[PDB]
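Some notes on the structure that comes next.
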2 protein chains.
Amino acid sequence: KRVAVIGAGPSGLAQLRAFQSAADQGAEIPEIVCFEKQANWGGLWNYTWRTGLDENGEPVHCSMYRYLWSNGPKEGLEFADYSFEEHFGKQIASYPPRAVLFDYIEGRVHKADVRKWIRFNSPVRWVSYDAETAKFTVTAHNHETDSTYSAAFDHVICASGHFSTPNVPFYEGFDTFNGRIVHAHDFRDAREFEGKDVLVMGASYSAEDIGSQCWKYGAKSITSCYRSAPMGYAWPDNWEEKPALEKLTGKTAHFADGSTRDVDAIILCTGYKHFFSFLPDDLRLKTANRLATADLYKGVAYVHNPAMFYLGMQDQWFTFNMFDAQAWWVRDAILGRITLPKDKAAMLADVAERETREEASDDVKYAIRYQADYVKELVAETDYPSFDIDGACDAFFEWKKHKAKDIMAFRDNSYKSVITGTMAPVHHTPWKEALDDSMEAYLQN
Amino acid sequence: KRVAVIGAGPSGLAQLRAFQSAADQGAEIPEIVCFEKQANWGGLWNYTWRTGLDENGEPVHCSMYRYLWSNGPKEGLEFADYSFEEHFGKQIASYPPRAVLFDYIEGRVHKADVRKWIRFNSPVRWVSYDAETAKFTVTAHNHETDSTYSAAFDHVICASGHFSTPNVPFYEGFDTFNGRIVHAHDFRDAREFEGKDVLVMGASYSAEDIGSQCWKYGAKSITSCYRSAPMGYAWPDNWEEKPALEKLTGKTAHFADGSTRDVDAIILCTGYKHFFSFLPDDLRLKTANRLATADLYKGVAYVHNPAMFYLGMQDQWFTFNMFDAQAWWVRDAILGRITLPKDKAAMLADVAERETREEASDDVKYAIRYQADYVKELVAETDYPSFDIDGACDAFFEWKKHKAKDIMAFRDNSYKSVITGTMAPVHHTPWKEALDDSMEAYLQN
Ligand SMILES: Cc1cc2nc3c(=O)[nH]c(=O)nc-3n(C[C@H](O)[C@H](O)[C@H](O)COP(=O)(O)OP(=O)(O)OC[C@H]3O[C@@H](n4cnc5c(N)ncnc54)[C@H](O)[C@@H]3O)c2cc1C
Ligand SMILES: Cc1cc2nc3c(=O)[nH]c(=O)nc-3n(C[C@H](O)[C@H](O)[C@H](O)COP(=O)(O)OP(=O)(O)OC[C@H]3O[C@@H](n4cnc5c(N)ncnc54)[C@H](O)[C@@H]3O)c2cc1C
Ligand SMILES: NC(=O)c1ccc[n+]([C@@H]2O[C@H](COP(=O)([O-])OP(=O)(O)OC[C@H]3O[C@@H](n4cnc5c(N)ncnc54)[C@H](OP(=O)(O)O)[C@@H]3O)[C@@H](O)[C@H]2O)c1
Ligand SMILES: NC(=O)c1ccc[n+]([C@@H]2O[C@H](COP(=O)([O-])OP(=O)(O)OC[C@H]3O[C@@H](n4cnc5c(N)ncnc54)[C@H](OP(=O)(O)O)[C@@H]3O)[C@@H](O)[C@H]2O)c1
């Protein structure tokens, strides 16, 4: 067999690691080719100063910015087969900067000798499936040689992410506003906004954190705005939450309650689309961003062609070790170890069950536990280690409590690794004062 | 016969008009489908506040910005078959704002009844060619219905532009700079830079004009930097021209002559790439931006597959009337009124002749006349009516002298129409004071 993996972010890398681990235990594995658009692996964790289009003219994948740190407890994303202690030679604090988690992600696969399977600077242009040959044809462009070519595969595993194509709504006045307007995707350096009055549109992670970076790096004020309900945290005194934006007139933002605030810049933290520029209708996943992803049997096998799989397409509480659970499962399906239902109706019913169960309660603890149950389900079916998933849940619950206590100080907390049991040490510098985001500053005294 | 046109900017619109004109005169024409990525026609002239990726997730085509006006004399682009005075019912000044030129472009195509052939929100994903069937297969994605489809064609005419995929060179310090760094392609509102010291990198039209907008809308200072040769105009007191950038250290820019200065913002006016994300090796034009475009017989027929054509791929002195000449020629080749050489070597020799002749002199007037000669060559070979091309050259020559005299005031000049023979009136407001860019303001009596 031959298998194509699209993407070398955490999910695609997990897929490579999964196959290699099976080979380490004596199993025959397919030939694997991984196509990656960027010049290096790491996916969203691979920072670039560039925005919009990259050095090759392709859409910039990176949505991360300077000064970004882990926004959940690292203990919730630890690889079960490669602990933080194994990688770093010691335990570290619970919310590491981007560069530190990048180092961890790449350490696992560097040691696994899977880089040689990856073709970098090679965006996939198209995938088609031919029922006669039972092959997928992947067409890719190699930017190193400026040559487009194609190759045939028995399986395609799409791990191309869903937090890179921005959702960018228009509001009245956006086109006549005379200040900076930027989506979270293209945000890079919070220092740009020092001394400024910023409008942050949105009510989730990007709004929380981009507003917080603006705060930390000296913005004059933050006005965030929500649609349905406020974020409701204990914000600093130069941060105000407003209900829905109605319009901009000059510098003046008008909100649903009739209030106004003058602002210098607008940052749209309005989320992302699932978007695949390189897929035909019969292979192209269409879904909302949620815990039960449409049209994915077991959350991974495409119901309209289950020789195609997708990784990481769920909305995320769990991240790295969920992608691992998925990758090990997909590997085992491809190796013939796990049976796929032959009846499409059964695959559709699996998804329907997942959707109904996700919807049964709107409680946040219920949501976290729902995804934990998904990880448990997948891990039970393969030889990925059976780890303390409930303890990961405990870390997420404590994190939630810390955020509610003090949204600006939640990163100044420690949790126990569920892999090695070690309570994270206290970091040497409180988050607000830790202006240097380098791995070297973080890991050294 | 079936023909696909990719793009509904000035070139694609010219192509539709060429076919409709032939039909109006009683000729049988092919079935025509025009695919356009944006929601409306006009190409670069269709303004959007959006940058990077559009509402559909596609690369934003627009490179135009607030306050943009015609940068050459309108008399030099005035449509051979449709005067400004006719469209507006009166004479107007010689450098109309974007909105005014868009209205003019639209007027002509509305009259032509060609919109029926255009599919908007429908980027082309791919074109392939089968030599056995002599058919192109065009795959396009309809963003309104979220459905990709394909269709077969005898010819493909690519009019997708070459001033939209930015050339974005890395210089030391760009990744660490504390300030806005933006390519011309993503520049929208000069007012963002009021009170700032702006660095403008480049020495062509974008550098001239974006620096000028920043000046007009209140930047504290402009520093422009060139690498090859200086623009060398008579700059205003707060504009300095420097040689090549060596690096930034913090906010300090260091130049090739050993000089330094601190800057708050950087605008990269470093040009664009010919880039086609949707073409395989056998169809994909590769060329520098120049008057003699590589691999294009008669500047339009792809030498490696002469059933494929390209419009507007040349660097531009002439624009609209050249695209018309090209469109009429391509139409005639497709209708069989013009016969292409059956010998590839002859086609390659045509391109080599054009390249050698372009290179024979580096004189600006020589370049302008070189492209005028090209327009004349094409017009002589079709039923496109000859017009006073030499008079248009005279307008460009006067424009060149006006820019050399006063770069900040060149738009405060008039030229004689080569279509109506009338000298353009003086505008009601000097360019520096004309802050309102609306069509209504411009046309006020
Ligand atoms: C701003 C931001 C901050 C985040 N912070 C955290 C955090 O602190 N903790 C956490 O656990 N999670 C975080 N996440 C979640 C993130 O989803 C996961 O951490 C993880 O990166 C998802 O991995 P992935 O491999 O599924 O997708 P991605 O990381 O998006 O990688 C997908 C890969 O596919 C490649 N690709 C895309 N299109 C093509 C193509 N046509 N051809 C070839 N290759 C292609 C991309 O270049 C990329 O390498 C964050 C997400 C964002 C957007
Ligand atoms: C900033 C700027 C200012 C300018 N100012 C002037 C001026 O004052 N005077 C002047 O004479 N000229 C000016 N020009 C020159 C400009 O090149 C021409 O005026 C003209 O717009 C070129 O026409 P075009 O149709 O060849 O290309 P474009 O105007 O670039 O249009 C190409 C079209 O192709 C579409 N397209 C691209 N890719 C795809 C795809 N995959 N599928 C479907 N559709 C696609 C685009 O959306 C667009 O509609 C300017 C150019 C720029 C960049
Ligand atoms: N490590 C970090 O610090 C960090 C920083 C940024 C992001 N991340 C990650 O990035 C991923 C995505 O987070 P995200 O916050 O960008 O996306 P998200 O969780 O999908 O949230 C989207 C937000 O946009 C809002 N929204 C959507 N359309 C809107 C509109 N037309 N008008 C106003 N609001 C609109 C939503 O509000 P409604 O509920 O009203 O629809 C919602 O608040 C997550 O994994 C997150 O953890 C991490
Ligand atoms: N109507 C208007 O007011 C207006 C405004 C803007 C643009 N436009 C239009 O846009 C089109 C393109 O104009 P343009 O000026 O953007 O592009 P251009 O004419 O192609 O010029 C590109 C410029 O970038 C420079 N450059 C390229 N690579 C560089 C690098 N690595 N470092 C430094 N400099 C670099 C080039 O310098 P070298 O010569 O040294 O290579 C050149 O000066 C034209 O049609 C123009 O008329 C119109």
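What you see of chain A is 3-447, where the numbers are those given in Swiss-Prot.
According to its header, this structure was worked out by X-ray crystallography, 1.5 Å.
Note that Cβ sites are derived from N, Cα and C of the backbone, with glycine treated the same way.
Feature annotations, courtesy of Swiss-Prot:
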BINDING   A:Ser13, A:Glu38, A:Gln40, A:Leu46, A:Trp47, A:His63, A:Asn73, A:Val126, A:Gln318, A:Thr321  FAD binding site
BINDING   A:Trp71, A:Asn73, A:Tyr173, A:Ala205, A:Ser206, A:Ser208, A:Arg229, A:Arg413  NADP(+) binding site
MUTAGEN   A:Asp317 to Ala  Strong decrease in activity
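On the structure: features taken from Swiss-Prot.
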residue: A:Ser13; record: FAD binding site; Cβ contacts under 8 Å, 6 or more apart: A:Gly45, A:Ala161, A:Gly163, A:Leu313, A:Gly314, A:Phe325, A:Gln328, A:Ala329
residue: A:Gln40; record: FAD binding site; Cβ contacts under 8 Å, 6 or more apart: A:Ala10, A:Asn48, A:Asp56, A:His63, A:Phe122, A:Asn123
residue: A:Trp47; record: FAD binding site; Cβ contacts under 8 Å, 6 or more apart: A:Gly11, A:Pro12, A:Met66, A:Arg100, A:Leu103, A:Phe104, A:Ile107
residue: A:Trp71; record: NADP(+) binding site; Cβ contacts under 8 Å, 6 or more apart: A:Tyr97, A:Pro98, A:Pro99, A:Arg100, A:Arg413, A:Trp433, A:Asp439
residue: A:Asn73; record: FAD binding site; Cβ contacts under 8 Å, 6 or more apart: A:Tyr97, A:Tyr207, A:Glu210, A:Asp211
residue: A:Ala205; record: NADP(+) binding site; Cβ contacts under 8 Å, 6 or more apart: A:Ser226, A:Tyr228, A:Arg229, A:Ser230, A:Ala231, A:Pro232, A:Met233
residue: A:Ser208; record: NADP(+) binding site; Cβ contacts under 8 Å, 6 or more apart: A:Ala186, A:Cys271, A:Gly273
residue: A:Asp317; record: mutagenesis position; Cβ contacts under 8 Å, 6 or more apart: A:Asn291, A:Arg292, A:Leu293
residue: A:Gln318; record: FAD binding site; Cβ contacts under 8 Å, 6 or more apart: A:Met324, A:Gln373
Largest separation between Cα atoms (Å) of residues that the record links to NADP(+), namely A:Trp71, A:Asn73, A:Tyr173, A:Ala205, A:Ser206, A:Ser208, A:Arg229, A:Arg413 = 34
Output: those recorded positions from A:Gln40, A:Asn73, A:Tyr173, A:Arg229, A:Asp317, A:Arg413 whose CB lies less than 6 Å from an atom of ligand 1, in sequence order; none if no residue fits.
-> A:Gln40, A:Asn73
Count the Cβ atoms, other than its own, that fall within 10 Å of the Cβ of A:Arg229 (NADP(+) binding site), considering every protein chain shown.
-> 12
Since the record lists A:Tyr173, A:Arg413 as binding-site residues, which of them has the fewest other Cβ atoms within 10 Å of its Cβ?
-> A:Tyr173
Checking the binding-site residues A:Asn73, A:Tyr173, A:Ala205, A:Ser208, A:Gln318, A:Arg413 against ligand 3, those whose Cβ falls under 6 Å of one of its atoms come out as A:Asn73, A:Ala205, A:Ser208, A:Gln318
Same-chain residues six or more away whose CB lies under 8 A from the CB of A:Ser206 (NADP(+) binding site)?
-> A:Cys271, A:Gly273
Could you measure the widest C-alpha to C-alpha distance across A:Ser13, A:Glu38, A:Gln40, A:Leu46, A:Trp47, A:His63, A:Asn73, A:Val126, A:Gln318, A:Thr321, the residues recorded as binding FAD, and give it to a whole number of angstrom?
-> 30
